[PDB]
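What follows is one structure encoded as C-alpha coordinates, with my remarks underneath.
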Amino acid sequence: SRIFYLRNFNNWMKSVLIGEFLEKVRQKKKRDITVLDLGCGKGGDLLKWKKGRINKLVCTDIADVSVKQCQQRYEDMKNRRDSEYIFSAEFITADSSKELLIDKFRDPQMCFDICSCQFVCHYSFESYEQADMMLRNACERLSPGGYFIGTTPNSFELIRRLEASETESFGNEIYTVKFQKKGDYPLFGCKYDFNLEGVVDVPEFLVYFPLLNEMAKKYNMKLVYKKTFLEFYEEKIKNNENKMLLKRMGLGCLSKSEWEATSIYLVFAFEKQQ
Ligand SMILES: Nc1ncnc2c1ncn2[C@@H]1O[C@H](CSCC[C@H](N)C(=O)O)[C@@H](O)[C@H]1O
Ligand SMILES: O=C(Cc1ccsc1)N1CCC[C@H](c2[nH]nc3ncccc23)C1
(Lines of atoms letter the chains of each structure in order from A and count residues from 1; the text may use other names and numbers.)
(Lines give C-alpha, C1' and ligand atoms only; values in the text may rest on other atoms or scores of the structure.)
(Ligands and ions follow the chains in the order given, each with its own letter.)
Protein backbone atom coordinates (compact mmCIF):
# COMPACT_ATOMS: atom_id res chain seq x y z
CA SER A 1 0.00 0.00 0.00
CA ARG A 2 0.95 3.68 0.35
CA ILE A 3 1.93 3.41 4.03
CA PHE A 4 5.19 5.26 3.44
CA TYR A 5 3.52 8.27 1.83
CA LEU A 6 1.88 9.07 5.16
CA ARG A 7 4.78 7.75 7.24
CA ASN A 8 7.29 9.91 5.37
CA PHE A 9 5.02 12.96 5.26
CA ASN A 10 4.50 12.61 9.01
CA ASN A 11 8.26 12.29 9.44
CA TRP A 12 8.66 15.50 7.43
CA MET A 13 6.14 17.09 9.78
CA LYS A 14 8.15 15.93 12.79
CA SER A 15 11.41 17.11 11.20
CA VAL A 16 9.98 20.59 10.61
CA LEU A 17 8.61 20.68 14.16
CA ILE A 18 11.78 19.28 15.74
CA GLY A 19 13.96 21.43 13.50
CA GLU A 20 12.10 24.61 14.42
CA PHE A 21 12.52 24.19 18.17
CA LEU A 22 16.02 22.75 17.95
CA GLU A 23 16.88 26.02 16.19
CA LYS A 24 15.21 27.93 19.02
CA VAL A 25 17.21 25.89 21.55
CA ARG A 26 20.44 26.37 19.59
CA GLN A 27 19.84 30.15 19.58
CA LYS A 28 20.72 29.94 23.29
CA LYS A 29 22.16 26.49 24.01
CA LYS A 30 24.66 25.71 21.31
CA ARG A 31 26.41 24.04 24.26
CA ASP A 32 24.72 20.82 25.41
CA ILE A 33 21.34 20.17 23.77
CA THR A 34 19.53 17.46 25.76
CA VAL A 35 16.33 15.89 24.44
CA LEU A 36 13.73 13.56 25.94
CA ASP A 37 12.04 11.55 23.18
CA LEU A 38 8.94 10.44 25.09
CA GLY A 39 7.34 7.44 23.43
CA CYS A 40 10.27 7.13 21.04
CA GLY A 41 8.91 3.99 19.44
CA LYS A 42 11.49 2.13 17.38
CA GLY A 43 13.57 5.30 17.08
CA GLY A 44 11.99 6.95 14.04
CA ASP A 45 13.29 10.34 15.22
CA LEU A 46 16.87 9.32 16.06
CA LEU A 47 18.11 10.65 12.72
CA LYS A 48 16.34 13.98 13.26
CA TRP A 49 18.21 14.29 16.56
CA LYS A 50 21.44 13.38 14.79
CA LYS A 51 20.87 16.01 12.10
CA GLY A 52 19.91 18.39 14.91
CA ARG A 53 23.34 17.97 16.41
CA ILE A 54 22.06 17.49 19.88
CA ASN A 55 24.33 16.13 22.62
CA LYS A 56 22.26 13.85 24.88
CA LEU A 57 19.06 11.96 24.08
CA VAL A 58 16.82 9.96 26.40
CA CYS A 59 14.73 7.52 24.37
CA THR A 60 11.85 6.03 26.33
CA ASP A 61 8.80 3.99 25.37
CA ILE A 62 6.32 1.74 27.13
CA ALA A 63 7.08 -1.06 24.64
CA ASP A 64 10.38 -2.69 25.60
CA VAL A 65 10.64 -4.31 22.15
CA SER A 66 10.50 -0.83 20.63
CA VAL A 67 13.05 0.65 23.05
CA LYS A 68 15.51 -2.13 22.22
CA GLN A 69 14.92 -1.58 18.50
CA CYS A 70 15.45 2.12 19.22
CA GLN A 71 18.67 1.24 21.03
CA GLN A 72 19.82 -0.96 18.15
CA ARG A 73 19.03 1.64 15.49
CA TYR A 74 20.98 4.15 17.59
CA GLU A 75 23.98 1.83 17.91
CA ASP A 76 23.82 1.22 14.16
CA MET A 77 23.91 4.99 13.62
CA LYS A 78 26.76 5.30 16.11
CA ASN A 79 28.73 2.38 14.69
CA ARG A 80 29.42 4.20 11.42
CA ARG A 81 29.49 7.69 10.42
CA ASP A 82 30.56 10.26 8.00
CA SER A 83 30.30 12.35 11.18
CA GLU A 84 32.60 12.22 14.14
CA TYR A 85 30.16 13.28 16.86
CA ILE A 86 26.74 11.88 17.67
CA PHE A 87 24.58 12.50 20.70
CA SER A 88 24.85 10.10 23.59
CA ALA A 89 21.64 8.26 24.39
CA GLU A 90 20.02 6.22 27.12
CA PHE A 91 17.05 3.96 26.50
CA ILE A 92 14.34 3.54 29.12
CA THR A 93 11.46 1.10 29.02
CA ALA A 94 8.70 2.79 30.98
CA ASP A 95 5.04 3.70 31.06
CA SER A 96 5.55 7.45 31.06
CA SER A 97 1.89 7.63 32.14
CA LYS A 98 2.50 5.68 35.37
CA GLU A 99 6.24 5.81 36.15
CA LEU A 100 8.48 8.73 37.04
CA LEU A 101 11.17 8.88 34.37
CA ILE A 102 13.59 10.56 36.78
CA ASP A 103 13.55 7.27 38.71
CA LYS A 104 15.01 5.66 35.63
CA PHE A 105 17.32 8.20 34.25
CA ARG A 106 21.07 7.72 34.58
CA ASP A 107 21.06 11.22 35.94
CA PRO A 108 17.78 12.04 37.92
CA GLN A 109 18.63 15.76 38.09
CA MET A 110 19.36 15.92 34.36
CA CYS A 111 17.45 18.62 32.50
CA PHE A 112 16.06 18.63 28.96
CA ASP A 113 15.97 21.44 26.44
CA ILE A 114 13.31 19.61 24.41
CA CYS A 115 10.89 16.84 25.25
CA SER A 116 9.49 15.60 21.94
CA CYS A 117 6.30 13.56 22.32
CA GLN A 118 5.33 12.53 18.79
CA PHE A 119 2.01 10.67 18.48
CA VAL A 120 2.16 9.51 22.10
CA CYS A 121 0.59 11.87 24.61
CA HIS A 122 -3.01 10.92 23.78
CA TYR A 123 -2.33 7.46 25.25
CA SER A 124 -1.73 9.29 28.54
CA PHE A 125 -5.33 10.55 28.69
CA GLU A 126 -6.69 7.19 29.79
CA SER A 127 -6.86 8.96 33.16
CA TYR A 128 -5.99 12.26 34.80
CA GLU A 129 -3.11 10.83 36.83
CA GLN A 130 -1.67 9.28 33.66
CA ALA A 131 -2.12 12.47 31.65
CA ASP A 132 -0.57 14.42 34.53
CA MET A 133 2.22 11.89 34.85
CA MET A 134 3.15 12.04 31.19
CA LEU A 135 3.10 15.84 31.35
CA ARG A 136 5.25 15.73 34.49
CA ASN A 137 7.61 13.35 32.69
CA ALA A 138 7.70 15.52 29.57
CA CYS A 139 7.90 18.84 31.40
CA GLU A 140 9.09 18.65 35.02
CA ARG A 141 12.70 18.12 33.92
CA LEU A 142 12.52 20.73 31.15
CA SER A 143 14.98 23.54 31.71
CA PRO A 144 13.50 27.06 31.82
CA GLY A 145 12.97 27.94 28.18
CA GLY A 146 12.95 24.27 27.23
CA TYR A 147 10.23 23.08 24.89
CA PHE A 148 7.57 20.38 25.10
CA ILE A 149 6.71 19.58 21.49
CA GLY A 150 4.51 16.83 20.16
CA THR A 151 1.86 15.61 17.78
CA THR A 152 -1.50 14.25 18.88
CA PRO A 153 -4.97 13.85 17.38
CA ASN A 154 -6.93 17.10 17.21
CA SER A 155 -9.91 16.32 19.44
CA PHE A 156 -12.00 18.89 17.56
CA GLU A 157 -11.37 17.17 14.22
CA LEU A 158 -12.12 13.75 15.73
CA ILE A 159 -15.31 14.99 17.35
CA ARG A 160 -16.35 17.03 14.34
CA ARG A 161 -15.94 13.98 12.10
CA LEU A 162 -17.70 11.81 14.69
CA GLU A 163 -20.68 14.16 15.05
CA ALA A 164 -20.82 14.45 11.25
CA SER A 165 -20.79 10.67 10.78
CA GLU A 166 -24.07 8.77 10.72
CA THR A 167 -22.39 6.13 12.90
CA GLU A 168 -19.89 6.21 15.76
CA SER A 169 -17.21 5.46 13.15
CA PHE A 170 -15.58 7.50 10.43
CA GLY A 171 -12.65 7.21 8.09
CA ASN A 172 -11.83 6.13 4.57
CA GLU A 173 -9.93 3.28 2.92
CA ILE A 174 -6.81 4.32 4.85
CA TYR A 175 -8.05 4.74 8.42
CA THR A 176 -11.05 4.23 10.69
CA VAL A 177 -11.90 5.93 13.97
CA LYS A 178 -14.63 4.29 16.06
CA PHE A 179 -15.88 5.89 19.26
CA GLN A 180 -17.58 3.71 21.82
CA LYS A 181 -20.53 6.12 22.02
CA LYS A 182 -21.36 9.56 20.64
CA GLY A 183 -21.81 12.74 22.65
CA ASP A 184 -19.84 11.35 25.62
CA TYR A 185 -16.33 12.85 25.58
CA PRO A 186 -15.02 12.68 29.16
CA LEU A 187 -11.90 14.71 29.88
CA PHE A 188 -10.14 11.39 30.46
CA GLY A 189 -10.80 7.84 29.39
CA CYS A 190 -12.71 8.98 26.32
CA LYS A 191 -11.57 6.03 24.31
CA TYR A 192 -11.82 5.43 20.60
CA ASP A 193 -10.38 2.87 18.23
CA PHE A 194 -7.81 4.22 15.78
CA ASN A 195 -7.10 1.95 12.82
CA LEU A 196 -4.46 3.21 10.40
CA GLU A 197 -4.51 0.52 7.72
CA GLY A 198 -1.23 -1.38 7.69
CA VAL A 199 0.25 0.85 10.41
CA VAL A 200 -1.59 0.59 13.73
CA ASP A 201 -4.89 -0.54 15.23
CA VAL A 202 -4.71 0.73 18.81
CA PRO A 203 -7.17 2.32 21.26
CA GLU A 204 -6.54 6.00 21.85
CA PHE A 205 -8.00 8.59 24.19
CA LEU A 206 -9.47 11.95 23.26
CA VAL A 207 -7.11 14.78 24.17
CA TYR A 208 -9.15 17.96 24.51
CA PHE A 209 -6.29 20.34 23.80
CA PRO A 210 -7.49 23.13 26.14
CA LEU A 211 -7.37 20.39 28.78
CA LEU A 212 -3.82 19.44 27.80
CA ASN A 213 -2.98 23.16 27.79
CA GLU A 214 -4.46 23.77 31.25
CA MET A 215 -2.67 20.70 32.61
CA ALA A 216 0.72 21.73 31.21
CA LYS A 217 0.45 24.85 33.38
CA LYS A 218 1.01 22.70 36.48
CA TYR A 219 4.59 22.24 35.22
CA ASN A 220 5.18 25.92 34.42
CA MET A 221 4.43 25.35 30.73
CA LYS A 222 2.89 27.92 28.40
CA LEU A 223 1.65 27.13 24.92
CA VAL A 224 3.98 28.33 22.19
CA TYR A 225 1.49 27.24 19.56
CA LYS A 226 -1.06 24.63 18.59
CA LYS A 227 -1.49 24.03 14.86
CA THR A 228 -3.62 21.56 12.98
CA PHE A 229 -1.59 19.45 10.60
CA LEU A 230 -3.20 21.48 7.81
CA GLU A 231 -2.21 24.82 9.34
CA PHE A 232 1.26 23.49 10.10
CA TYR A 233 1.80 22.03 6.63
CA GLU A 234 0.33 25.02 4.79
CA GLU A 235 2.55 27.31 6.86
CA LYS A 236 5.70 25.20 6.76
CA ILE A 237 5.73 24.48 3.02
CA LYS A 238 5.95 28.24 2.42
CA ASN A 239 9.57 28.00 3.59
CA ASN A 240 11.20 26.26 0.64
CA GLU A 241 13.80 24.56 2.82
CA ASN A 242 10.81 22.72 4.27
CA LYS A 243 9.28 22.26 0.81
CA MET A 244 12.45 20.72 -0.63
CA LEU A 245 12.87 18.60 2.50
CA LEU A 246 9.36 17.28 1.88
CA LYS A 247 10.23 16.46 -1.74
CA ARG A 248 13.30 14.52 -0.57
CA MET A 249 11.62 12.61 2.33
CA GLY A 250 8.15 12.16 0.77
CA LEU A 251 7.19 9.70 -1.95
CA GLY A 252 5.01 12.22 -3.79
CA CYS A 253 1.67 13.92 -3.09
CA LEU A 254 -0.55 12.62 -0.34
CA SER A 255 -3.78 11.11 -1.59
CA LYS A 256 -7.00 12.83 -0.45
CA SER A 257 -7.56 9.83 1.89
CA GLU A 258 -4.04 10.13 3.37
CA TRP A 259 -4.54 13.83 3.99
CA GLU A 260 -7.88 12.99 5.64
CA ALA A 261 -6.00 10.61 7.98
CA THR A 262 -3.11 13.09 8.61
CA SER A 263 -5.45 16.05 9.17
CA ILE A 264 -6.80 14.53 12.41
CA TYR A 265 -3.52 15.52 13.98
CA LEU A 266 -2.30 18.72 15.51
CA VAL A 267 1.23 19.87 16.36
CA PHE A 268 1.84 21.52 19.68
CA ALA A 269 4.68 23.20 21.45
CA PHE A 270 4.85 24.54 24.99
CA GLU A 271 7.77 26.38 26.59
CA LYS A 272 8.93 26.03 30.19
CA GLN A 273 8.53 29.41 31.85
CA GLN A 274 11.24 31.20 33.93
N1 LIG B 1 2.21 5.30 28.15
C2 LIG B 1 3.23 5.32 27.32
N3 LIG B 1 4.49 5.63 27.64
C4 LIG B 1 5.44 5.59 26.76
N5 LIG B 1 5.21 5.38 25.47
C6 LIG B 1 3.97 5.10 25.02
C7 LIG B 1 2.90 5.04 25.92
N8 LIG B 1 1.82 4.74 25.25
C9 LIG B 1 2.15 4.60 24.03
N10 LIG B 1 3.43 4.76 23.90
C11 LIG B 1 4.20 4.69 22.68
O12 LIG B 1 3.90 5.73 21.84
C13 LIG B 1 4.35 5.43 20.59
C14 LIG B 1 3.31 5.87 19.60
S15 LIG B 1 3.85 5.73 17.98
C16 LIG B 1 5.00 7.10 17.84
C17 LIG B 1 6.46 6.69 17.97
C18 LIG B 1 7.50 7.74 17.71
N19 LIG B 1 7.37 8.81 18.64
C20 LIG B 1 7.43 8.29 16.31
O21 LIG B 1 7.13 9.46 16.11
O22 LIG B 1 7.69 7.50 15.48
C23 LIG B 1 4.62 3.92 20.53
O24 LIG B 1 5.98 3.62 20.39
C25 LIG B 1 4.05 3.44 21.83
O26 LIG B 1 4.72 2.34 22.30
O1 LIG C 1 3.19 8.80 11.72
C2 LIG C 1 3.17 8.32 12.78
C3 LIG C 1 4.47 7.86 13.41
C4 LIG C 1 4.73 6.45 12.87
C5 LIG C 1 4.22 6.05 11.63
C6 LIG C 1 4.50 4.73 11.29
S7 LIG C 1 5.43 4.09 12.56
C8 LIG C 1 5.47 5.48 13.56
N9 LIG C 1 1.93 8.15 13.49
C10 LIG C 1 0.55 8.43 13.06
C11 LIG C 1 -0.37 7.18 13.23
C12 LIG C 1 -0.13 6.18 14.29
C13 LIG C 1 1.29 6.14 14.60
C14 LIG C 1 1.09 5.18 15.76
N15 LIG C 1 0.46 5.38 16.88
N16 LIG C 1 0.60 4.31 17.68
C17 LIG C 1 1.35 3.42 17.07
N18 LIG C 1 1.76 2.22 17.47
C19 LIG C 1 2.48 1.52 16.69
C20 LIG C 1 2.88 1.98 15.45
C21 LIG C 1 2.50 3.21 15.00
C22 LIG C 1 1.70 3.94 15.87
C23 LIG C 1 1.83 7.53 14.80
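Residue numbers in this text run from 1 along the chain shown.
Using N, Cα and C of the backbone, Cβ positions are placed for all residues, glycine too.
Classification of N10 (mRNA binding site) by DSSP places it within a helix. Annotation comment: Swiss-Prot describes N10, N11 as mRNA binding site, evidence class sequence analysis.
Mapped onto three states, the DSSP output places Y123 (mutagenesis position) in helix. The Cβ of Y123 (mutagenesis position) lies under 8 Å from the Cβ of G39, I62, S97, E204, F205, each of these being in the same chain and 6 or more residues away along the sequence. The S-adenosyl-L-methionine binding site annotation in Swiss-Prot covers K14, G39, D61, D95, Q118, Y123.
Residues near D37 (mutagenesis position) in space but far in sequence (CB under 8 A, at least 6 apart, same chain), listed by position: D45, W49, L57, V58, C59, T60, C115, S116, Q118. Under the DSSP three-state reduction, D37 (mutagenesis position) is assigned to strand. Experimental mutagenesis is annotated in Swiss-Prot for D37 to A (Swiss-Prot position 203), with the remark: Loss of activity.
Mutagenesis annotation in Swiss-Prot: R73 to A (Swiss-Prot position 239), described as Loss of activity; the structure shown retains the original residue. When Cβ atoms from all protein chains are considered, those within 10 Å of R73 (mutagenesis position) total 17, not counting its own. According to DSSP, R73 (mutagenesis position) is assigned to a helical segment.
Quoted from Swiss-Prot, the note on mutagenesis experiment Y123 to A (Swiss-Prot position 289) is: Loss of activity.
Long-range Cβ contacts of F125 (mutagenesis position) within its own chain (separation 6+, distance under 8 Å): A131, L187, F188, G189, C190, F205, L206, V207, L212. Quoted from Swiss-Prot, the note on mutagenesis experiment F125 to A (Swiss-Prot position 291) is: Strongly impairs enzyme activity.
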May I ask which of the recorded positions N11, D61, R73, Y123 have a CB within less than 6 Å of any atom of ligand 1, listed in sequence order? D61, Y123
How big is the S-adenosyl-L-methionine site in terms of the longest C-alpha to C-alpha distance among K14, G39, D61, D95, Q118, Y123, in angstrom? 22
Just to be sure I understand the packing, how many Cβ atoms besides its own are within 10 Å of the Cβ of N10 (mRNA binding site)? 21
For the C-alpha pair, I'd like the distance in angstrom between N10 (mRNA binding site) and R73 (mutagenesis position), rounded off. 19
Quick one: pull the CA-CA distance for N11 (mRNA binding site) versus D61 (S-adenosyl-L-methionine binding site), whole Å only. 18
Ligand 2 is in the model; which of the recorded positions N10, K14, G39, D95, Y123 have a C-beta less than 6 angstroms from one of its atoms? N10
